[PDB]
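One structure is given here, and the rest of the page talks about it.
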Amino acid sequence: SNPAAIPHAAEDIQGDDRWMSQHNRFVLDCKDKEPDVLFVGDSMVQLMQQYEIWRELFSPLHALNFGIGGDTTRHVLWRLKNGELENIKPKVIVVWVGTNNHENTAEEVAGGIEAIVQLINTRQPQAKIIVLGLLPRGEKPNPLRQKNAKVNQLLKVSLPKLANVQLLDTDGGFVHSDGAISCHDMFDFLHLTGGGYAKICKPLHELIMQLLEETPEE
Amino acid sequence: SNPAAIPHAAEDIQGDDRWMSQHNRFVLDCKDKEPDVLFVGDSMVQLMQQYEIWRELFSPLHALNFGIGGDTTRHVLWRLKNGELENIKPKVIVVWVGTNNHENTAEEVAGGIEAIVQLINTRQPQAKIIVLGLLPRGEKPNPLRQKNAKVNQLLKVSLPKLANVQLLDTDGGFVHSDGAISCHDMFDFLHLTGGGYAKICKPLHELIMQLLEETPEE
Amino acid sequence: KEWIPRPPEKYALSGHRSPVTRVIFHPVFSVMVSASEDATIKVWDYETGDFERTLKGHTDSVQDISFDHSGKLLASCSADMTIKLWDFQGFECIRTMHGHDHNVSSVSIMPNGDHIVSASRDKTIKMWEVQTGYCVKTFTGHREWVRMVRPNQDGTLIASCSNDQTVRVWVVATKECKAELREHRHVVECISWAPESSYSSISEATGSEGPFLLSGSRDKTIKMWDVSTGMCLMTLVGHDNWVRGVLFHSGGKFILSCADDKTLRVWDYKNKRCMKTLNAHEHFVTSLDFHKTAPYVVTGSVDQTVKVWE
Amino acid sequence: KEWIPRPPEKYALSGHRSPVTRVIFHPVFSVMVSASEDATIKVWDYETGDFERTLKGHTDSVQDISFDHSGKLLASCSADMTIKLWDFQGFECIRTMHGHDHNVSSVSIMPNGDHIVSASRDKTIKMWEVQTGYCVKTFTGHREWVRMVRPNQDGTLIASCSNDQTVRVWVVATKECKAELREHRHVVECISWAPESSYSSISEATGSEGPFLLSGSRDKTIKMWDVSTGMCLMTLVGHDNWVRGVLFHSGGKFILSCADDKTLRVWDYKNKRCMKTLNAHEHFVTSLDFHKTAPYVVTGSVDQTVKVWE
């Protein structure tokens, strides 16, 4: 039984109960909104909303964003299991989680995502799922650039089984020849800049648009 | 001897050595750039750069941003101590740290900031310093909104001693009457949105410009 | 007495903390009202723009607003499942009306200011007695969410609007339904009845030897109709996203429109054309209203403003 | 043979990974060169725009660039404290010259293509023998960073520029200095000498009964100087941030400039008026270049782009 795929709510250790605050906000959003597209995941998903490119691309798509920073597969699971998947019937769901899963081997992580996907197409059989691949990180090459890469590998293999899922492993030129990531692309070598997301979002939007143009009687 | 004011570098527990990557970038920035304005601190500082308001307000001021996410007083200290204060002679320095210092009593944290201020006007006697007060956080009232409040209290009293410092305790309508923080102002009840920064930056910019208009033969 | 629907916004009123849901002109005073997910009703001054008053007391969201003929009672709708009746002696709530089991997304005071109509995710339309707060009639009908209800100038009839892609016209007395208007491709979000301009026949007046209504859908299509025959007669083939408001101009020269294509449209059903466009907001336009008397249009969106236009 | 300084950019070349530092036209081929914090020198095609070649081999940043007369040698400058000399048979580096103890922020090949001049945070100006890489003279002078050096049409003289808010004109043979030009209020970033246009006198040619240079500064003001007297002559008071570049048009009709106010300005020193303004880039503009023969200017900025304007 793989730890990365056991649902688990993040205990607030700080005092301001912010994690639950956000989750509730979403549940509440699930009660009376009705999106075509749903983004779930971690900071990568959360931060995307903050940039000009979100109101430019996905806002008009009737998109919801259920991202929380620093969330792991375990957290996203729990969130999805505890009511972020009720009442809504999105046409497309975008999942983007994993890069915060230190403490798990690549393999376990892939399992996590896979479990997430499983849950999704259980509660939302109609939804077509995109899983964004894990992005490189760190200024210069390292163990984690490697980890994320494996995850992508295993996903390319294990996602074309399992219904209505594809992996979109974007690669904008985030690593150059000398193997360095420019802080013009990742301001802290992890989270993307406006510029960065534009490299990710262009193709993502392009894909969703495809998937939406596929079937429209909901 | 108060712990919040003992410098100490953040050990990398994750593997990609991201903290030191950033610090080096700064020191490198310190070696050959020459700014008028210098922002140091935590995520509040660092995230500010990511929004359009940065390139509209502070970019033309010749400003540098030495912010790292999740940094505490102890880290900011160490970073300043080990060379983020060399060669450059900014006319104005903006300090913004503290909200991440769980583990420290408000009293301690105030001590921390004061320590940072002390250091700066030792290494940079010509620089006029602005300390941004700590902002509220959390959806609903909590022990942390209380803590930061005290820090601000103590700073209002302690900073008018000490040379060339003022606290800028902005308050945009971050808390309303029912005591809630809108996620339209703090998207995760801690970090600011574009909108949020605007409430912060308008006044801040307005003050800097004053302070710069004060004396220009550097 | 021709009219100007356009320029660039001549007042932008900020104040709400959350998307605006409906905008409404007062029948008498130089004032206009706005609802939001706030959950607050707010009152401006459209001649001047002033935060006038705020009306508090709903729990979850304010979806619809409707003034009585006299401009002395205001009904509101919410995601609390309530229907608050307000007194415009200025302040207090009068009654709170409980019935619907879910979100209540439309309300209207009927012309003989003696009844209220509401519509819900219930799949329900209910009819309440104003002075007793009683539920009197319940219209079972569509298989899905009901989005809007409108009276017929005469009071005799009701037009409903829903997720089953359908427009129903019901007889208020018998609770039978004269028509089910079917030929929409996606959820219908809008209904307006035609007024003093049944001249409009001109554009489609043949056949051989009546009452009308517009519907805006998530087709991005506004469809004209008559209830009588069950035929739609037009389709305003339109701009880029979910349509959100429909509105026959004071007379019947133009139809006005707003939708999620961050935009307000004035059409020329003077032969199908779409005679002008204004980008009005920085996120979906949620609703509009035209004044029947004065040179002003209001417009509220998700960027949490109310914009006034001349 | 009048000239067109303007339109909207008719080529925007992206490719560097970091601020552009200097832009330069080749003396013969239809090609133009750019340096950056990259630390790379890149070569376009201004007629067409094509990433032609990249020249790599500095450690830290390339701050200046300078072709020799024939357009067969190119010198470069960096924060490695190097002065690479490159061969435009197309690729290889030929010499690397070591001397300065800090940033080297400008370089130039002299006319008699047999020496190089450089300037540094050293507070120094050094003169290198092209074909032996030897350092031959060092000019001690200002008390602060030296930002720029330029030779004198003739080769006989040297114009320096620095953080002590000063411009010096030195005698290349004796290493004495004819002039210290004092009356700038803040650091000077720029210098250019005047060419085939000593007619300019016109605008200030009285007194009773010479060589000329411009300084660009953090004043936001560009001065004109006549060195033999050492009086400032004009002072063009224009736009809004530090001045980074400063040119005399092929004629002498106009003066072009560029600065940290995302801008490139054409100056009509006939009547001190600033005859036009292009907002050129979305972050500071670092350097410009006019083309002594054909109609183009190039512009490089911190937005990492080189622009070719007709």
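Residues 92-300, 308-408, in that order, are what chain D shows, numbered as in Swiss-Prot.
Cβ coordinates come from backbone N, Cα and C, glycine included.
Quoted from Swiss-Prot, the note on the mutagenesis of D:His149 to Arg is: Abrogates self-association and interaction with DAB1, dynein, NDEL1, PAFAH1B3 and RSN. Also impairs localization to centrosomes and microtubule plus ends. Reduces protein stability. Here D:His149 (mutagenesis position) comes close to D:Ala130, D:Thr131, D:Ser167, D:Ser169, D:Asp171, D:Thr173, D:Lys175: these same-chain residues lie at least six apart in sequence, with C-beta atoms under 8 angstroms from its C-beta.
Listed in sequence order, D:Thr112, D:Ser127, D:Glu128, D:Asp129, D:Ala130, D:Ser169, D:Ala170, D:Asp171 are the same-chain residues at least 6 apart in sequence whose CB falls under 8 Å from the CB of D:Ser152 (mutagenesis position). One mutagenesis experiment catalogued in Swiss-Prot, D:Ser152 to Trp, is accompanied by this note: Abrogates interaction with NDEL1.
Taken residue by residue with DSSP, D:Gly162 (mutagenesis position) is part of neither helix nor strand, so it is coil. Cβ neighbours within 10 Å of D:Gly162 (mutagenesis position), excluding its own Cβ and spanning all shown chains: 14. Where Swiss-Prot documents D:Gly162 to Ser as a mutagenesis experiment, the accompanying text is: Abrogates interaction with PAFAH1B3 and RSN. Also impairs localization to centrosomes and microtubule plus ends. Reduces protein stability.
Under mutagenesis, Swiss-Prot gives D:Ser169 to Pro with this note: Abrogates interaction with NDEL1, PAFAH1B3 and RSN. Also impairs localization to centrosomes and microtubule plus ends. Reduces protein stability. The number of other CB atoms found within 10 A of the CB of D:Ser169 (mutagenesis position), across every protein chain shown, is 24.
When Cβ atoms from all protein chains are considered, those within 10 Å of D:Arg238 (mutagenesis position) total 24, not counting its own. The annotation that Swiss-Prot gives for the mutagenesis experiment D:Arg238 to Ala reads: Abrogates interaction with PAFAH1B2.
Quoting Swiss-Prot on the mutagenesis of D:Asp317 to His: Abrogates interaction with NDEL1, PAFAH1B3 and RSN. Also impairs localization to centrosomes and microtubule plus ends. Reduces protein stability. Taking the Cβ of D:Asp317 (mutagenesis position) as centre and 10 Å as the limit, one finds 19 other Cβ atoms among all the protein chains shown. According to its DSSP assignment, D:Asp317 (mutagenesis position) is coil.
Each residue contributes its Cα atom, and for D:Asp317 (mutagenesis position) and D:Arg238 (mutagenesis position) these two points are 15 Å apart. In sequence order, the mutagenesis positions near chain B (CB to CB under 8 A) are D:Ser152, out of D:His149, D:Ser152, D:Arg238, D:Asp317. Flanking an unmodelled run of 7 residues, D:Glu300 and D:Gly308 have Cα atoms spaced 14 Å apart.
Under the three-state DSSP scheme, D:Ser169 (mutagenesis position) falls in the strand class.
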